[PDB]
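Step one of this worksheet: look at the structure below.
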Number of protein chains: 6
Amino acid sequence: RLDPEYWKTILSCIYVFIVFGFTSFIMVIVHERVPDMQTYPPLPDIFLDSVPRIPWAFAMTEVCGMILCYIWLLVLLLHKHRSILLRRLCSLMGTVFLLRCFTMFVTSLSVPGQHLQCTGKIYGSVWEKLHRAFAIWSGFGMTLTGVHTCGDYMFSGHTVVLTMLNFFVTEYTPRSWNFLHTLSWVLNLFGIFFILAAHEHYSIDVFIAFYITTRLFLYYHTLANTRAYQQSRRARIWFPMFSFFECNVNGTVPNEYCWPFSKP
Amino acid sequence: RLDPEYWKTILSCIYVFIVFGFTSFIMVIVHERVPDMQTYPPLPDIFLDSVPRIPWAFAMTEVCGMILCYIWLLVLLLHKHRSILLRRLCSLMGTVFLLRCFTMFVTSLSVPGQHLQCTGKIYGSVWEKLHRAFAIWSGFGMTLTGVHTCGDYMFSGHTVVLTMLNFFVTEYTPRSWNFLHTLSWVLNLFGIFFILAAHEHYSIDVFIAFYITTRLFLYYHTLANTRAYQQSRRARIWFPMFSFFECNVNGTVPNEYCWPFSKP
Amino acid sequence: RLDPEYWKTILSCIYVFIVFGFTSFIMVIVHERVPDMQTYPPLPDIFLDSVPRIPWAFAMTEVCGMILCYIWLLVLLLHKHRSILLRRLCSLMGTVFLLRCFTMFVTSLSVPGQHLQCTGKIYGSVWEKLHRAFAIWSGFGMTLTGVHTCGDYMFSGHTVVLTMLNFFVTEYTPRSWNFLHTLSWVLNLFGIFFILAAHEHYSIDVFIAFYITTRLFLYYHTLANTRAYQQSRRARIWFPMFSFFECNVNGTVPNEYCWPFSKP
Amino acid sequence: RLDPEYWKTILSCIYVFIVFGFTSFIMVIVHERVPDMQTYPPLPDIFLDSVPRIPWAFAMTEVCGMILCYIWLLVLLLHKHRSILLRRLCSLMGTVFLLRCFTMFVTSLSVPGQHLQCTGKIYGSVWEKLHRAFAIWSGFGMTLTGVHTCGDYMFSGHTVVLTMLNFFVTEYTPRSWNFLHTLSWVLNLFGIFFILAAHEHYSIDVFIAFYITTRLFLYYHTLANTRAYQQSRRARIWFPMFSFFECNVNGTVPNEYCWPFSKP
Amino acid sequence: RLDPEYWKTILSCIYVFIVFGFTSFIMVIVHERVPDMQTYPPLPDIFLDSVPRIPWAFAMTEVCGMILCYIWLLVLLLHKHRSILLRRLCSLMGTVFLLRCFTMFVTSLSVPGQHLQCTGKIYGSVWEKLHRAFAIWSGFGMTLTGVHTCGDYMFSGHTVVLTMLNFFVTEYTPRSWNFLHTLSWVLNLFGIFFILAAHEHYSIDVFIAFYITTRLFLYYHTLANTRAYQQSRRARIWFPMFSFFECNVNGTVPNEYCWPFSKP
Amino acid sequence: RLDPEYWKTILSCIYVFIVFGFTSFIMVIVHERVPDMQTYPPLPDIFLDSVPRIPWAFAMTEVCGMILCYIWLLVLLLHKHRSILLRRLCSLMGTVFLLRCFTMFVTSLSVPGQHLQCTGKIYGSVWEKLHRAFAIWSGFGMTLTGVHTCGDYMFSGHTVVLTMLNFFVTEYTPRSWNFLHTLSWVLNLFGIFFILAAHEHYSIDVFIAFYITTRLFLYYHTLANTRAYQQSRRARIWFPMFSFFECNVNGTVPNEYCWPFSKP
């Protein structure tokens, strides 16, 4: 049966956090490659040359992220098997960012010309770069708590976060509430459009980022529902720590509800 | 049963060739967005920085391609379903080249700094664009028959051809000939490496030009195996003209080999 | 049945230490033959002539050798029949390093030009050779604890240790862990590559070392699983002290794991 | 049953002649690498330093070669299934000489000081190397018909031929002739001693050549007798063109002798 | 049954030591014939002409003999029938050494020119010959304890001892230990080669001093096995004191070993 | 049954003549080693120093040889299975003399001083030695037809011929004529005594020669009577062409008489 494992979720939660730290550490290394990085005028993008730069577009995507997180924790609060959903969130966010790190190491593609008042730079050391890492790591990447001051590269994590929250929101809801799903898709599309109009990422930066996470989420859910991790040697799974997390869960989780507290 | 409809192969062929024509047009259309194209320093890479440029490495790619094409022609000559393999290949290259067209149209990523001796440029008119494209069209984009002189863009076609002609000779040969498959794997790997060593494309171009063809081949063959197009309303398949071309094909294609000529 | 023999393991450890001590002395005897070994130009190779020398590449081989050693020590601790594993490892490392002594005494092939610091020499005595042999012996031949002042001859020793550890790690882990196996193979291949990248061995020392270690490991395990030591007078097995160690072990060793400590 | 296939023996002979030509051309190419290769002093050996050079000792190896070849040709004449023997000899020699070519390409190890009359060289063209390759090819590489002006590299060739002929003579004679076998073994050992005593090869060259030929012959005959080419997908036999030659032969070849001429 | 009669063993030992006494006497009596013995040139040979005289090989003979007799003593200690093996050994040495006496009496063959610096000579009296013989007797005839200063004669006894102690270890050990047999074969062959390389005996001495011992060993062993001495009047065996020593033993001596000290 | 093979006896008769020719060829080669061979004084023998030299004993040695030959041909004339006796005599005389040739090549031992005045020597050529061999060959060695002019070496063939003929004469007569056997033995003893007394050979030359032929003849007859050449794998017979000649003869050959011609 569905046995909530309260001690595996701790490992899953440390997994996403250490992956975030590793990604933050890798981010500062890429910035060392090109010293100036603010002398190239923008490459022609048929999406970029049309929409003028909007200074406040970036923060609207962020408030979209917070409101989507609020809805998701609202669903997370009133579900029987909250442990499984919280485990899956971390277990599926811990791989897209590893792919992001690999793509970052292979090649670098920043948006050429914005945030030219990028301060800091020329970090010659083996200890201060770590401090810059905790600066990046312990700021969650938001500009509201100003940490992201300088340019960002290919494969934006904002779109990954938005669509990953949206898919889990729409998937763990009954097939009778088809009015919050449309709204959630609306805010997801608005966030993508506002990140595109912020002159912060290229179109190919967001298209690949969206497709990869959508395909990976669908594949993970299909494999979990099929429960081929133990049925046979299905495909020699390469998912990081998949059978360990999903050994005790069989079949498809239902969508029943209760009240968490003991004082109705 | 498997009835060879020769009136469908001609339609598929004219479709893939007009796709080639549209692609040839769109390279010329996307060319003049930037006039210089030739002043920037390369973006930081991990493979274009270590390995120095090898001037003759860009010939082995099309030597490998011609060898693979000759082997594929030999395979196509002796198979009874020579009207089916060619139709499927034409249906696949059309889709992959439409994807290439869309990717190059949304954004352009050319190695900034190769082919600085190419002449021409500033083709501002209505009628010399088609002349330039027809020059590009009737040269197969090869450098042995010198046609492409300036730079190339995202989603290299040489990778797509070298991978399609490798995964198409492997699939439609007996599952006991895993040596020609091994030889073609080395062929494809060397063709991949020599393009990168020639400073012709970025390292992330080849990876996402190889994975897409592998996935779009395996998915198409899985769909064709289980006849899901007519079994039910499975997924509303998004292949351009999907149910039309393979409406007369049921089951799985056999493997038997025959000599069509009547001169034993 | 599997009887843990705690004195045969000690005998095997004594045997392997004696073999290592003999090898250390033989390596000092061989260096006496021709003094210079550093004035000739290197033989025409295909790898030593393309890749330039990398000064730091030799320490990475030993780093990859310590990582695999730590992993194998972890495996050796959480097993039922750890005594058999230790006994087999020692009984194989004895034979391979005896073959190395033979093939290094027959003909001495060094790399003319690395470790040119080798100076003074003229160890003309019987009681000064022993001190030099002891200096190599109680340093494990590594370059971190500096004993690797002069060069190393035919049948490289780092490749033997790396391949033996990788194969032992792969063999004695459950046949469902197919990510640790890939990591071990990658580490082994990188350690092999860094030997040639540092201009320490010819391209033909490494290949024969790898082949000999692989062939001996596979032959020993085939003989052990067939259990031909008491079946009949099959072929007069030539493995040094083979029937003595495997007389009490019949059949194949299973893969049961536990926790040795008396405090679970 | 044993079907005499006279159209495959011709293919095997063509394959062997092509392999021999390729080996000769590769030797000519390899000699181009190092200009002198005759000024350095020889490596410290254990056999080349004790026994002084014997000027006439290199003709005796070829004399034993002719004797063994004559005996084998006599055996080939008085056998029922001579076609299978002639098909196996070629299919083994081709593989062994391909291995010799590969081994000689990576690193070139000659004997510094014999055949010091080798001068002129500087074949700085493509149509002059071919003449030398043809001169070596149509001379069988022997020293009696003088083509052996310069030295010979790694993986000696005389040892391969001698060992192959000796093993073939031993295998395909009735198992009651234990005087011809002793004579063949004595001739083989004397040929090896004479190739070693003329200062034409190193000890390790002869040892690895002998080991490789013996192991390849034994493995090929074990596979042929086990008939694993059609039993199952055992191990993916890597012998070049193995299943094509042994598909029509099932089981083991008997030792029936007859007389082919119809004139008693 | 097998009854250990130590009174027979003591008589056998004193008898064979008596045989040593008369051998020592006869060497002195045959020394006095030719005074010079050191002026002639050696008769033509094949092994004494090619191999040059080396002066340290004549020590390895008694080193090998010492190792062999130590191994034989170890075997005799652990074998229950220690009263029978020693008696048979003494009975065999008595016969072979009286044959040596006959051979040196009938003819005297020596090396004309070696050991030319030995002093003494002209021992013309009745008593000093006894002193010289006792000097020869109480040194067992090795050169390590320098007694054998002059030349030696027909039918070398070092070969006889080296071969008898090899054929007794092989015979009276279980027929599954064919490594100590292999080691003893090398021990015997090297001892054979080194006495020849010391220019101490002609090449015909060793061959007939080895064949005689192996033949007289196998013949005596077969006679003991089939108990033909008492079965009938088989051949009137000429072995001196044959039936007396071997009257109390019937059947074949087993190969079982025991520890006769009472301190487990 | 006992089938007289008239065509194998021809091969046996040619084989002994080739052996005789080879022995004659070898004899002249030994004479080329040392030129003088007539300066050494007699090495001291207890037999030669006693009997003054006799210069007519050599003649009646051949006289008793011819007498025994006459008796043997008398027996051969009136026997049913004369072919078998002739074949066995030739086949054994062809092996004893091969052993003579080997012992001749290994070492040389002549009698130092008789035949001071024989002519010849200093044969510097590659053709005249053949004529000398023909002179030696076609004289049968007797001094009646003067060919043997210089001395003879060890392992004399005179005693071999005498003993071989005597044993054949005695063996093929039934056990009722014990008066001619006494004459044969006494003439053999007189012949060997005359050989010893006339200063042409040493005692050790004749003792080994007598023993070798006696043992070989006895072993051959025992094997022929027991019929172990086809019974099982008896001893790995090293007899030259043994199973070929005696394949058709089984059991023991009896001694029936007849009259050869058709005119009684």
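Sequence positions for chain D are given in Swiss-Prot numbering; the residues included correspond to 144-407, in order.
Per deposition record, electron microscopy, 3.5 Å.
Cβ from N, Cα, C; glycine included.
What Swiss-Prot records for this protein:
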type     : residues        : note
ACT_SITE : D:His301        : active site
ACT_SITE : D:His344        : active site
ACT_SITE : D:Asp348        : active site
MUTAGEN  : D:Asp348 to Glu : Abolishes CPE synthase activity
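Across the active-site residues listed here (D:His301, D:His344), the residue whose Cβ sits among the most other Cβ atoms within 10 Å is D:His344. DSSP assigns D:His301 (active site) to a helix in the three-state reduction. According to DSSP, D:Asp348 (mutagenesis position) sits within a helical segment. It is 11 Å from the Cα atom of D:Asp348 (mutagenesis position) to that of D:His301 (active site). A distance of 10 Å separates the Cα atom of D:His301 (active site) from that of D:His344 (active site). The local packing around D:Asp348 (mutagenesis position), expressed as other Cβ atoms within 10 Å of its Cβ over all shown chains, amounts to 22.
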